[PDB]
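Asks: Here's a structure for you.
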Amino acid sequence: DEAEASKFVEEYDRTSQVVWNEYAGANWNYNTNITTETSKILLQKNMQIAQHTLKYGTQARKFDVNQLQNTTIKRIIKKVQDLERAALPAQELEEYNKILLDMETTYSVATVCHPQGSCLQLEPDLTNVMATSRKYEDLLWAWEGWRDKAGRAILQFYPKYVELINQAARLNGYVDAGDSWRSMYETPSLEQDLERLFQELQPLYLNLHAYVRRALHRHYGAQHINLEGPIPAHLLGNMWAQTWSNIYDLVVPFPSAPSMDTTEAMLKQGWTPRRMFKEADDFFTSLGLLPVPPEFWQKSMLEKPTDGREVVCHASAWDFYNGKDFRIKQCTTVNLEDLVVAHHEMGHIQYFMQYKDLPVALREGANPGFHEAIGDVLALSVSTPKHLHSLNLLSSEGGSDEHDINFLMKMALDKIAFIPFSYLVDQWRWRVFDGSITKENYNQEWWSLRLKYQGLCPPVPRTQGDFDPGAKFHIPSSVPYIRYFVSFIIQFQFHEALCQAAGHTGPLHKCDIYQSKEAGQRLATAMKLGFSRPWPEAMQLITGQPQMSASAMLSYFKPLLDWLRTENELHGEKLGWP
Ligand SMILES: *[C@@H]1O[C@H](CO[C@@H]2O[C@@H](C)[C@@H](O)[C@@H](O)[C@@H]2O)[C@@H](O[C@@H]2O[C@H](CO)[C@@H](O[C@@H]3O[C@H](CO)[C@@H](O)[C@H](O[C@H]4O[C@H](CO)[C@@H](O)[C@H](O)[C@@H]4O)[C@@H]3O)[C@H](O)[C@H]2NC(C)=O)[C@H](O)[C@H]1NC(C)=O
Ligand SMILES: Cc1ccc([C@H]2CC[C@@H](C(=O)O)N2C(=O)CN[C@@H](CCc2ccccc2)C(=O)O)cc1
Ligand SMILES: *[C@@H]1O[C@H](CO)[C@@H](O)[C@H](O)[C@H]1NC(C)=O
Ligand SMILES: [Cl-]
Ligand SMILES: [Cl-]
Ligand SMILES: [Zn+2]
């Protein structure tokens, strides 16, 4: 009995490695070369992996896991009992796979065109407009145009996608797809836990929001900014207003303490995408962590092809499930933001390499937020003025309180501004999946949450037929989002713990863990666990305690909270958007 279950997981692991490796290859070939042929091969491989999933999932469901003694075998078998989409009848499975491919293709090839003019792609063209234009009408054209082309085109697919992903979830024992996604955390209190963390970040977010709102009022004019209302969503430097650091120039706390133009510094000094990933590789190996294999440099797609190919440009990291072949696919631009993206993606690769000797069923992060946090933790140190100066991308900014608050503001524009965005995406999707939001009010309920949590409003009233969530990658690609909220909380917990392990003293935000082998050892021990244990054990290995907690993020930003309260007080800001 115990013997049959052990043999079963060994057979599952051997066959899964082969089949998943073949699927990853076809998926990569489409993502890096969108054509009719690669799409047809991918859809064929979808049916092949579904045949495998159904074979072994059916066998797994014949084991009574209650009666099994070994907890690891119990854990693997319970997981394999979830067939995901392979639980669907063949007709519905084929339809679902086609819908998913059609949605992700639509998003990745959408363009926004001037009339009798050029056509802009999201990356780099529209991204650059949102980041650098300071003309209200030009930002509006990009913001509205992207939603008109990408968002509206996804709406035809989304109701059927919801029906089918929910049907698959119910056939695997869940009430709906959102229930199945939340289960990845193995934390029954997840919704309350995340709500409590969100509430703890409200003082910081509300003060940052009011300060930025004031600065936008100064630049774009009193007729366009209501000092007691929500901020128009196209003015924050980012297509989704999810991170705001590209408008640092408008909101600099101490303009008498100017910062080097990091983009021009990277270009002037001959930085390339390959150099950016080599720097990230060096940071990981400086902690005693693993270098990427030579194969990574041969097979990765680190810049947008020029040979005519259409590609999925959205950055991602790829495990080919053979313990040797790991790759990044990124349409890298030479700027500081994409340097942080490169570190994010290299953190995924590091996790892949750390747990490569686990059975594939356990080759995941402790929870999905852990997988998202690794690269960001290192990027926190990379982003310090100390480290950036050592890269010759900033001048010496130390020994200056003005520079200090400026740096904290730069970090807050990304890290704090993202908290409400990353919270609300799956608040919306969970309610779509549970049927509380129907296609009658997809977009209205999206903007109700954009208002409630982020304090943003659409610059143009939305109309029937708009489907603005479809204009955000993870929606048509069916990638869960709450992982990023979890990641932004725990990455500061990890930073705090690794800084203590490295012997750092003084303010948390001055810590740079570069070359700390003690810090690397903490991360390595946790990453090697993969998904073999409940995530509180990995939390404990890194931080010395088992809970998610906002206290580390609050500690990091405490000096900025103090400065923002003083600044907002003396300007008489009314926090929030009553
Ligand atoms: C429950 O079952 C799990 C899983 O068992 C494994 O999978 C089954 C399907 C079946 O194939 C089993 O035969 C198979 O072991 C058990 O977890 C495993 O436990 C073993 C032994 O503790 C671990 O073996 C380790 O493998 C490492 C490979 O990288 C190796 O380096 C380790 O060696 C270390 O320890 C020796 C001790 O002298 C030391 O000399 C070495 O130098 C080195 O430090 C070690 O051999 C597996 O990694 C575990 N696998 C997983 C997935 O966790 C588990 O023990 C069992 N539970 C109970 C209560 O028995
Ligand atoms: C500077 C910076 C740093 C990090 C990001 C990350 C976090 C926010 C989120 C977002 O931009 O909203 N973000 C990505 O999206 C990156 N890319 C996905 C791809 C995930 C994927 C999973 C499965 C299939 C395909 C893709 C991934 O690495 O996690 C953004 C920007
Ligand atoms: C793109 O895909 C087509 C069809 O599969 C193939 O013939 C072609 O060689 C591919 N191009 C590249 C650059 O891989
Ligand atoms: Cl939007
Ligand atoms: Cl998730
Ligand atoms: Zn990620």
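Here chain A follows Swiss-Prot, giving residues 645-1222 in order.
Cβ coordinates come from backbone N, Cα and C, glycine included.
Below, the features straight out of Swiss-Prot:
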| type | residues | note |
| --- | --- | --- |
| BINDING | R791, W1090, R1094 | chloride 2 binding site |
| BINDING | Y829, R1127 | chloride 3 binding site |
| BINDING | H988, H992, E1016 | Zn(2+) 2 binding site |
| MUTAGEN | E989 to D | Abolished peptidase activity, leading to increased levels of amyloid-beta; when associated with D-391 |
| ACT_SITE | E989 | active site, proton acceptor 2 |
| MUTAGEN | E1016 to D | Strongly decreased dipeptidyl carboxypeptidase activity; when associated with 390-K--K-394 |
| MUTAGEN | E1016 to V | Abolished dipeptidyl carboxypeptidase activity; when associated with 390-K--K-394 |
| MUTAGEN | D1020 to E or A | Decreased dipeptidyl carboxypeptidase activity; when associated with 390-K--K-394 |
| MUTAGEN | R1127 to Q | Abolished dependence to chloride, leading to reduced peptidyl dipeptidase activity |
Asks: Looking only at Cβ atoms, how many others are within 10 Å of the one on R1127 (mutagenesis position)?
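Replies: The Cβ of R1127 (mutagenesis position) has 23 Cβ neighbours within 10 Å.
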Asks: Taking the Cβ of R1094 (chloride 2 binding site) as reference, which residues of that chain separated by at least 6 in sequence fall under 8 Å from it?
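Replies: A877, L1068, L1100, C1101, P1102 - these are the non-local Cβ neighbours of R1094 (chloride 2 binding site), listed in sequence order.
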Asks: Output, ordered by sequence, the same-chain residues six or more apart from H992 (Zn(2+) 2 binding site) with a CB under 8 Å from its CB, or 'none'.
Replies: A961, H1015, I1018, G1019
Asks: Scan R791, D1020, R1127 for recorded positions whose C-beta lands under 6 Å from an atom of ligand 6 and note them, or write none.
Replies: none
Asks: Once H988, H992, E1016 are set aside, which residues in the chain still have Cβ within 8 Å of the Cβ centroid of the Zn(2+) 2 site?
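Replies: Going along the sequence, the neighbours come out as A961, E989, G991, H1015, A1017, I1018, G1019, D1020, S1131.
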Asks: Around the Cβ of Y829 (chloride 3 binding site), how many other Cβ atoms lie within 10 Å? Please give the count over every shown protein chain.
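Replies: Within a 10 Å radius of the Cβ of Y829 (chloride 3 binding site) lie 21 other Cβ atoms.
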Asks: Just jot down the residues in the same chain as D1020 (mutagenesis position), at least 6 apart in sequence, with C-beta under 8 A of its C-beta; none if empty.
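Replies: The list for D1020 (mutagenesis position) reads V984, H987, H988, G991, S1131, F1132, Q1135, given in order along the sequence.
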Asks: Write out the long-range same-chain contacts of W1090 (chloride 2 binding site), meaning residues 6 or more apart in sequence whose Cβ is under 8 Å from its Cβ.
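Replies: Sequence-distant Cβ neighbours: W1072, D1112, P1113.
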Asks: Near ligand 5, meaning Cβ under 6 Å from any of its atoms: which of the recorded positions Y829, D1020, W1090, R1127 fit that description?
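Replies: Once distances to ligand 5 are taken from each Cβ, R1127 fall under 6 Å.
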Asks: For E989 (mutagenesis position), write down the residues of its own chain that are at least 6 apart in sequence and whose Cβ falls under 8 Å from its Cβ; none is a fine answer.
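Replies: When sequence neighbours closer than 6 are ignored, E989 (mutagenesis position) has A959, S960, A961, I972, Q974, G1019 within Cβ distance under 8 Å.
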Asks: Which recorded positions (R791, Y829, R1127) fall within 10 Å of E1016 (mutagenesis position) by Cα distance?
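Replies: Of everything listed, what lies within 10 Å of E1016 (mutagenesis position) (Cα to Cα) is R1127.
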Asks: Could you measure between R791 (chloride 2 binding site) and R1127 (mutagenesis position) for me? Cα positions, answer in whole angstrom.
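Replies: Counting only the Cα atoms, the answer is 24 Å.
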Asks: Express the distance between the Cα positions of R1127 (mutagenesis position) and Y829 (chloride 3 binding site) as a whole number of Å.
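Replies: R1127 (mutagenesis position) to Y829 (chloride 3 binding site), Cα-Cα distance: 9 Å.
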Asks: Within 8 Å of the Cβ centre of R791, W1090, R1094, which other residues of the chain have their Cβ, at the recorded chloride 2 site?
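Replies: The surrounding set, listed in chain order, is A877, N1087, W1091, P1102, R1106, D1110, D1112, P1113, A1115.
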Asks: Whole number in angstrom, please: the longest C-alpha to C-alpha distance across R791, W1090, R1094 for chloride 2.
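Replies: For the residues that bind chloride 2, the greatest Cα distance is 15 Å.
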